[PDB]
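S.K.: Dropping a structure here in structure tokens format, bear with me for questions.
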2 protein chains.
Amino acid sequence: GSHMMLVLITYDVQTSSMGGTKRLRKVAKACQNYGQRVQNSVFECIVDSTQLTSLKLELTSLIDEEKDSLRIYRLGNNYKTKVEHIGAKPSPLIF
Amino acid sequence: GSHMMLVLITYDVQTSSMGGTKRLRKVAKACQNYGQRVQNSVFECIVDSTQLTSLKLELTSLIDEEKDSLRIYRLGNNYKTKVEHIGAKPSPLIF
């Protein structure tokens, strides 16, 4: 539909930390409602304007703004793939 | 120029590790030749086709393909900003 948009969300979080691990799980769950997890902390979402706003509010509220950041890219409309994946696909604690 | 392209590079690396830290430093240095580091492991590059190929070869060779990945996005041409940054800006070992 003419109202749809490609949105790329890049989340800068350090998962060596407890809180970062928790926040990543919550951000991933929120983004999964609207798309796919293509790297550990990169999400490809396909949304209308209302969904983008709801998602963006949800994500803004989940992060630790002192420690983390999000970037939200609204890609120009695209109908043939313009992404290359190089390397591994994304996936208990142990001493 | 008509030959220019916006390219977003997203690098999935775990920097809790020694090798990941080393690889990130090398990837960042390579991408800095062509643009800006906007998150710890996200780079915005503005390149012609020859530069994109040279950069992409360099980056493919630097990563550990068992542990890491890159995604290379060729954004549609854009002349007014379509990115929102939310949260913190990117930046010795200690016990």
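Each residue's number is its place along the chain shown, starting with 1.
So this one's X-ray crystallography, 1.1 Å, going by the header.
From the backbone N, Cα and C atoms, a Cβ is placed for every residue, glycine too.
These came from Swiss-Prot, pasted as-is:
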MUTAGEN   A:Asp12 to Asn (Swiss-Prot position 8)  Loss of dsDNase activity
BINDING   A:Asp12  Mg(2+) binding site
S.K.: Just to confirm: which same-chain residues, 6+ apart in sequence, have a Cβ under 8 Å from the Cβ of A:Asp12 (mutagenesis position)?
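M.R.: Counting only residues 6 or more apart in sequence, the Cβ neighbours of A:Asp12 (mutagenesis position) under 8 Å are A:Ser41, A:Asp68, A:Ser69, A:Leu70, A:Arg71.
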S.K.: What's the straight-line C-alpha distance in angstrom from A:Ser91 to A:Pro92, 5 residues unmodelled between?
M.R.: 13
